[PDB]
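What follows is a single structure, written as structure tokens, with notes after it.
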Amino acid sequence: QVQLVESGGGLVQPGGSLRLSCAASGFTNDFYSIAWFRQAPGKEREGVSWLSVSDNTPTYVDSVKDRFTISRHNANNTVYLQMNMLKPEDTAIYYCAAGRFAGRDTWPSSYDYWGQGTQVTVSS
Amino acid sequence: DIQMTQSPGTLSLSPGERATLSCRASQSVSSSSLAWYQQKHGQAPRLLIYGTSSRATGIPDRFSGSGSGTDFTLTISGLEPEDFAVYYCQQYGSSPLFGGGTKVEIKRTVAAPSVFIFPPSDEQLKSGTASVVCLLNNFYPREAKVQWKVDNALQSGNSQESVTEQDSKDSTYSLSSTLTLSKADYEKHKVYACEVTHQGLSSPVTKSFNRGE
Amino acid sequence: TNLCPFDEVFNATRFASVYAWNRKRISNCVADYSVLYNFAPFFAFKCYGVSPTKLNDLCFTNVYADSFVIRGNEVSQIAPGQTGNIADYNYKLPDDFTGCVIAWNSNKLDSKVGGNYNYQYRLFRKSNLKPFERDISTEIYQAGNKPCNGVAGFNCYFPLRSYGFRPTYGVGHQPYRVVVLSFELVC
Amino acid sequence: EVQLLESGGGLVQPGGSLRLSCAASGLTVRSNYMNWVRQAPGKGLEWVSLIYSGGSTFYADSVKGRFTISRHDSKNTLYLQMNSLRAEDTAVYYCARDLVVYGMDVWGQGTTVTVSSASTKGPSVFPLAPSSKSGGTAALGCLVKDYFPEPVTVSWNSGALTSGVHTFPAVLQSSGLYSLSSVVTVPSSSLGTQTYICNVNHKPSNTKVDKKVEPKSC
Ligand SMILES: *[C@@H]1O[C@H](CO[C@@H]2O[C@@H](C)[C@@H](O)[C@@H](O)[C@@H]2O)[C@@H](O)[C@H](O)[C@H]1NC(C)=O
């Protein structure tokens, strides 16, 4: 009954911002973790940001460290990804993933639940 | 997820020629995790090669494999008649994954099709349906275009096609196309025709009949 | 009191094959676990039955540090309840596992142009391993009703296979070093 | 001979169930990786399900939640339980012993699963006659229309006429019934001297029909 509803995404110029959301519902407790994956048109599905919900610990890859901000609002049970200073290298389809563990992993096969995925483009 | 792409979809060669079949993986995988299979028409698959290059038990000497990373290749040094089949490559991840497959057919000189049209039998008309059949007999290559024209009006949406396998003697294909109408709709028109375009035809051949003649 | 010898485990020159996975019993030492979690080179840091940032505030009888090398797309099998080649025949965690799984890409160390065939894994086994069981037997696997008598052949297969890590493989077939920390009831 | 003997295929209506069997001879199912691989009509091989010797099962995404692979050690037989069958599940299903690094070396002969709402129905055999109008080669045939299920068998002159005969693959009509034709090219001289009869047999419906095909007279 775990359902990941992710929304947001769009087209922005280099240096603009964009916020993705992922409403996680169905979990019986707080012992799970959220990951944001992205997939360039021809490349692979790579993780960029993680959030372990039970201990509220974020993790970012180095290429987005000072630019992305992952967070969770406990009220609506939603995890947000505030993407600022967007670069053309950020153009991809962004997915929301959830795993039954407290931590982070780079492998899509480690996450059992997925959002629908949304397109994020940065113009040249 | 990984993906296995085989090219070309169809390979046209003569007996005794060298066949090269490509199998591409979307991710660089080890050579020990790739296999090739053969499947003749109407039969179950059989293991040709395991671990990229190792020949399976009983497989003749002319079959060889090579490659590494993303590009793998099955080579048949001199095609025999029994070698013209469909070949599949298969990679091992967490589960087996097959490629789309490559059919190796016999290449021959171009042969134009013989076209026949068949009006519906008086027996079928008493049922309430009319089937008009267009026969394309013994042609090569396989690509052919059949177009139904009823009273010179191009008909679309009420025809189905069927092609035979390559003939054992002349290595040609045959096509059958059936145009289906209700008996009432069949009686509303006069000229029934199928127009055939093929590489062996300099201009499209049209075979037709007038209803009730 | 001295620090726990995690340097000897994480920064060891050579790891073990997954079928003969190494285990290091950790006792009589102080461990800063939250520093381990903040280590970015840890591509994976997944804990079960415990949040990572809470380990520094807990004591336990003994900590076990298991380490080995597997391929990239097998790292998902190092978790409770997992199935597959590795989780069933090489290294299995119990369903009630309490601890953390740590993994990172080791292509620069365990891959070799032309292939590194020292790392092995068990491909053929009759039944699944029990949790934390280490099977190092190299008896010919019998796939039919005829006995093998220690001779390989048809329906008689050597149970181990090499990975043959190459630097040009994709991350799914590149080597990953794994360290599984289990907590038994060091602070 | 090391074999894998398959059975259990048949006609299932959409939403129904079916259990396939794969009896091994020459290898122990209990001790092997075993696969089910299917092949939809005219399409490629698709891995469907896998069971470890240790018990773990894996399924393709297209069959998850609906298929279940299993085995009976005492009968040395592999099984595939298929529920909530859909039209796209129509295929020829193979079982195979998997050696992974040595490939799938032993293959079953396959068993056919057809998912359809159609009921068993005998065909109607109509003559395909040359219109009254005539080169050097003439063509006549038989239209085997509106039958279910596959297959039919068509011979000409009780098997005495084989050269120049083309029996075409059937097409699945939008009604759910199959329809094929069988043609034969003869020299145009022998139309008025040689009788031509097609023998259509549809075993599922106890339908044996002999149709003499003649040029239609005005
Ligand atoms: C593992 O090693 C990490 C980095 O190692 C650094 O380079 C090697 C060659 C040595 O000179 C080492 O002293 C350096 O720190 C450390 O950052 C990390 O803390 C080490 N792991 C543990 C558990 O201490």
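Along the chain as shown, the residues are counted starting at 1.
The deposited model was determined using X-ray crystallography, 2.4 Å.
Even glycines carry a Cβ here, placed using N, Cα and C.
According to Swiss-Prot, the features are:
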- C:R14 to K (Swiss-Prot position 346): In strain: Mu/B.1.621 (VARIANT)
- C:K112 to T (Swiss-Prot position 444): In strain: Omicron/BQ.1.1 (VARIANT)
- C:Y121 to F (Swiss-Prot position 453): In strain: B.1.1.298 (VARIANT)
- C:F154 to V (Swiss-Prot position 486): In strain: Omicron/BA.4, Omicron/BA.5, Omicron/BQ.1.1 (VARIANT)
- C:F154 to P (Swiss-Prot position 486): In strain: Omicron/XBB.1.5, Omicron/EG.5.1 (VARIANT)
Specify the count of other C-beta atoms within 10 Å of the C-beta of C:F154 (variant position).
15
On a count of neighbouring CB atoms within 10 A, which of the variant positions C:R14, C:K112 is highest?
C:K112
Interval of 6 unresolved-in-model residues, reported as the Cα distance (Å) from C:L185 through to C:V186:
11
Taking Cα atoms as reference points, rank the variant positions C:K112, C:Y121, C:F154 by distance from C:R14 (variant position) and give the first.
C:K112
Under 8 Å Cβ-Cβ from C:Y121 (variant position), six or more apart in the same chain: what's there?
C:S17, C:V18, C:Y19, C:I70, C:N85, C:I86, C:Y89, C:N90, C:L160, C:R161, C:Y163
Rounded to the nearest angstrom, how far is the Cα of C:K112 (variant position) from the Cα of C:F154 (variant position)?
32
